[PDB]
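Everything below concerns the one structure shown next.
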Amino acid sequence: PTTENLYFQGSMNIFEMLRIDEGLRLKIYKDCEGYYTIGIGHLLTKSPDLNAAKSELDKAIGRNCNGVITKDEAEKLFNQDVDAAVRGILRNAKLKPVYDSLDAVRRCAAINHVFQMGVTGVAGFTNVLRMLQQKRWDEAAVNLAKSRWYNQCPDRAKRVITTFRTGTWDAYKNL
Ligand SMILES: C=CCc1ccccc1O
């Protein structure tokens with residue numbers, strides 16, 4: 001590692017991580033499963049009706065957006081969604097002990113997973129939870145690679161799986 005490469009971990013954090021996996025879009029779009037999304041991975045609704053999505057949008061931003069937001073508004077919604085995922089882990093009796101056992105980088109991958117799937121989705125991975133607590137990283141990653149979450153949209157999930165395997169930021173290098 002060069003002096004610069006050793007600096008790369010101090011530049012990575014949950015916000016930079018999710019920003020890479022989710023992208024940044026200032027107009028309403030459909031994500032890889034066809035669900036209306038905006039900003040940095042903010043799922044607006046699962047309904048096929050673009051009208052619900054715009055209404056959810058104006059609600060979340062608090063103005064008449066007509067489907068378009070600013071970078072600063074994107075950042076704000078994103079920070080709220082990150083806070084919600086972390087809070088969702090910490091209050092949950094099953095996820096909190098596993099999260100507490102993890103190192104800082106794998107904790108970021110855990111918050112990313114919850115941001116993407118939701119609390120009950122993640123807490124259903126009974127086996128992967130036990131694997132992670134037992135530091136069985138290879139097995140946890142192979143089992144996450146069996147999931148619909150990863151297989152229906154691999155490019156959004158692949159870096160998170162690699163990060164559970166390694167506990168480093170290497171999958172976020174060299175975009
Ligand atoms: C079970 C998969 C990973 C994971 C671990 C701990 C907390 C949340 C989370 O998504």
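Numbers here mean position along the shown chain, with the first residue as 1.
For this deposited structure, the header notes the method as X-ray crystallography, 1.5 Å.
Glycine is no exception: its Cβ is also placed from the backbone N, Cα and C atoms.
As recorded in Swiss-Prot:
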ACT_SITE  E22  active site, proton donor/acceptor
ACT_SITE  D31  active site, proton donor/acceptor
MUTAGEN   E22 to N (Swiss-Prot position 11)  Loss of 84% of enzymatic activity
MUTAGEN   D31 to C (Swiss-Prot position 20)  Nearly no effet on specific enzymatic activity
MUTAGEN   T37 to H (Swiss-Prot position 26)  Facilitates transglycosylation more effectively than hydrolysis; covalently bound substrate
MUTAGEN   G41 to F (Swiss-Prot position 30)  Almost complete loss of enzymatic activity. The enzyme is destabilized by 1.5 kcal/mol
MUTAGEN   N143 to M or F (Swiss-Prot position 132)  2-fold decrease in enzymatic activity
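Within 10 Å of its Cβ, the residue among the mutagenesis positions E22, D31 with the fewest other Cβ atoms is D31.
The separation of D31 (mutagenesis position) from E22 (mutagenesis position), Cα to Cα, is 9 Å. Reported as a whole number, the C-alpha separation between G41 (mutagenesis position) and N143 (mutagenesis position) equals 24 Å. Long-range Cβ proximity for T37 (mutagenesis position), meaning a same-chain Cβ under 8 A and a gap of 6 or more residues, is found for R25, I28, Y29, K30, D31, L43, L44.
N143 (mutagenesis position) is surrounded by 17 other CB atoms, counting those within 10 A of its CB over all protein chains shown.
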